[PDB]
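Written below as structure tokens is the structure these notes are about.
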Number of protein chains: 6
Amino acid sequence: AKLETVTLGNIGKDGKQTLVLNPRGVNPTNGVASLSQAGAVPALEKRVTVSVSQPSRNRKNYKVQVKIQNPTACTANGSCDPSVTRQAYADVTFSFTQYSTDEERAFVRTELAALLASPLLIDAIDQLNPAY
Amino acid sequence: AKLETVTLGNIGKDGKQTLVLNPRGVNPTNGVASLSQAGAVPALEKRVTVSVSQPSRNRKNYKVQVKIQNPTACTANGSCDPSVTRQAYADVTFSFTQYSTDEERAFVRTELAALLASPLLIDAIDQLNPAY
Amino acid sequence: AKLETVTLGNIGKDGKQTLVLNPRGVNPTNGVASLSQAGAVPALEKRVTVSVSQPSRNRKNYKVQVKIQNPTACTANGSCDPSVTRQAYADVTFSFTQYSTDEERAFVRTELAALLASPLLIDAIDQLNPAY
Amino acid sequence: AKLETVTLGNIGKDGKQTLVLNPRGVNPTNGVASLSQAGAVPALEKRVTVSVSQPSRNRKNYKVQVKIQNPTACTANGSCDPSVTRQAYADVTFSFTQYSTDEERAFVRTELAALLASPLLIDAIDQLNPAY
Amino acid sequence: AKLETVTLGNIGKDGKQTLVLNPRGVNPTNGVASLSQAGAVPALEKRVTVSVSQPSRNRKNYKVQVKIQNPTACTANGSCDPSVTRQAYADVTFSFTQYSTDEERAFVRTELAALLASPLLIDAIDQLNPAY
Amino acid sequence: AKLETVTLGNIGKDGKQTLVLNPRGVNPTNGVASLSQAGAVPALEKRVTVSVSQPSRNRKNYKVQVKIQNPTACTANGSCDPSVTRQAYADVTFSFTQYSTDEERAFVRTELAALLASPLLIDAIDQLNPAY
């Protein structure tokens, strides 16, 4: 996953928007990759970062974690710089056995995408209805 | 949200498998739909569970939570022992406030579908080649 | 009361408005039904929910409770998303004996509607005058 | 509010009964009108009481409270014993702030009159068939 | 397993009666679902109650249960409630180990319904006559 | 009243299979009518046993006890003689008072068969789907 700029799309309710994730770098002090759209004023921007966690003396498994930050930045007309008055997010953790293969890990990755793209979760997220 | 049979296509590293979930009833303590996999034993494998919390606690926010359970077998016995041994799994939480826009929630959802289609996230999971 | 969408009307001071209550679902963790108009941004919306309480080892009777939420959502022109700066409500509890019949329960239900629709309460609610 | 004789028509499961209340005086401790039912003994049955609180406590809000008392008899004795035994009742509170709009208060009131006319609330009370 | 309205038929001594079971939801502290009868008075109802339990450690097995059914109502010399005595009861549970087949489960369910219909039990139960 | 061979058709998931119980006399330990499946191995696996008792001094209630056993044997890798690994069964009882008669017994056993055949129990048992 050697970082490179990737444009993501089919975004939003209609699946029409795109976003661009430009690597900013990888933070060596915590094992976290970071890419963003824009970035002139980071507080106001959408960001995606990924942690890397390997098996260890105190870790039974390894992880890939994606942190998704989606702020809403507002200012009233007549004023200056906007500020974030909402922070929307997602927190995606993948966790796997050291004896697991690519196909099995991929099932979890693609099951997630296929299911989040399915009505059960589309409604759980857009309508926020109780499972029912 | 509303539960109905879910068919998930284009699954796995090849993008060729199909999974079928059966959301047949919601847990009274956790608000969790049991998305059983099709097949009496396979149902326990590749199982997913889903709950949508309400802003009923002093956080004043809510979370849509999907838990993906993918334990797998290693060589079942003639005694009808499934030999389930190893496991892959994921925890994905969304992680919004009460004033959030449905469109923004949709972006977060579709952005993840897009991230799961990108080498920046895929290589780190299927080939376990992290960001750099 | 198998939930279905119902339009309510003769609403407001003149008895002219209507509202639509679309089931969102029933929360199995607390026995509470929920329906609303709209819902894209739940904090800002009118909602009606109903609890169900049955006789028990620690309950002498059974109840039907209706919770009515009527927020006032405001933003100033030139800004963004409105927020609620008023929460108006009603809390309606019905409670009955296990030996009571439908007619008796209906008397309480229709007595309430007939009386809330009568000047004694119309003025108690719109004018907020002391009983006098 | 202002008290005068109240006639409530279209009462009961059939919508055919008429009740008559007599709001003849307000309780000095609770601010409660005694809406006596017509008839010296029937007055005690199907009795309703009403009070409008003022924002005189550190809540800075107020409540219109109506209490419906519908105890009923089972087979009076020749000794002139009314045999009142079983009871149906309701407590309805409105539950507004000092800055509320009269129109919004009217909506809450009329919305309840409308809810009491809907199967979503009726079936749960008259047939005791709750939401689902 | 959505606990929606259930209609039964072809029942009673001559197989000619019908019954609609109207669910009232599930007890939050007891996994058993309950379904209401057509009677107006709760104290007189013959409620159907149902549960599916799926244990892990402590039992490592599965259980499904239904509770049946009715107290007998009557009056004599004047009353208050036409009161009921439990007279007609049955209790059916299903039990099996983990990882069972759906066909195995189906046979136990269908075998019982067939056994109940069969003369050896349908007449033996009516008469309470041991089969020898 | 009499012991007889039982043929049960239209059973199993598809409602098409037939099971046959060969009579096996009486067990005078408990007054149990023992019947078992008509085959060399089913004789060892699959069986139904039944007893009926009048009230004991500790009941004032008649009892019917039906035990349905449908275990599955598996052949371990090294066995010649397969044995039961999955002991599936059902526990079926009835209880009636000393003043109950034919209709009380009839609606219970016929309502039970109707319940077993209902879509709620078909799904609750065959799939093990909780009624939520």
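Per Swiss-Prot, chain A residues shown: 2-133, in order.
Method of determination (from the header): electron microscopy, 5.6 Å.
Note: Cβ is positioned from N, Cα and C throughout, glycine not excepted.
Taken from Swiss-Prot as is:
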| type | residues | note |
| --- | --- | --- |
| MUTAGEN | A:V33 to A | Decreased RNA-binding to the viral operator and loss of repressor activity |
| VARIANT | A:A34 to S | In strain: Qbeta_3_FR |
| MUTAGEN | A:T50 to A | Decreased RNA-binding to the viral operator and loss of repressor activity |
| MUTAGEN | A:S57 to P | Decreased RNA-binding to the viral operator and loss of repressor activity |
| VARIANT | A:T76 to A | In strain: QB_1 and Qbeta_1_FR |
* Structure fact -> Integer Å value for the Cα distance linking A:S57 (mutagenesis position) with A:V33 (mutagenesis position) is 17
* State which of the following recorded positions has the fewest other Cβ atoms within 10 Å around its Cβ: A:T50, A:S57, A:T76. => A:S57
* Mind giving me a neighbour count for A:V33 (mutagenesis position)? Other Cβ atoms within 10 Å of its Cβ, every protein chain shown. => 16
* To do: Return the recorded positions from the list A:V33, A:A34, A:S57, A:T76 for which some CB of chain E is under 8 Å from the residue's own CB; sequence order; 'none' if the set is empty.
  => none
* Where A:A34 (variant position) and A:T76 (variant position) are concerned, what is their Cα separation in Å, rounded? -> 30
* Structure fact -> Once DSSP output is merged into helix, strand and coil, A:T50 (mutagenesis position) belongs to strand
* Asked: Quick one: Cα separation, A:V33 (mutagenesis position) versus A:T50 (mutagenesis position), in Å?
  -> 7
* Asked: Roughly how many Å separate the Cα of A:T76 (variant position) from that of A:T50 (mutagenesis position), to the nearest whole number?
  -> 27
* **Filtered A:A34, A:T50, A:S57, A:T76 - recorded positions with C-beta under 8 A from chain B** => A:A34
* Does DSSP put A:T76 (variant position) in a helix, in a strand, or in coil? -> coil
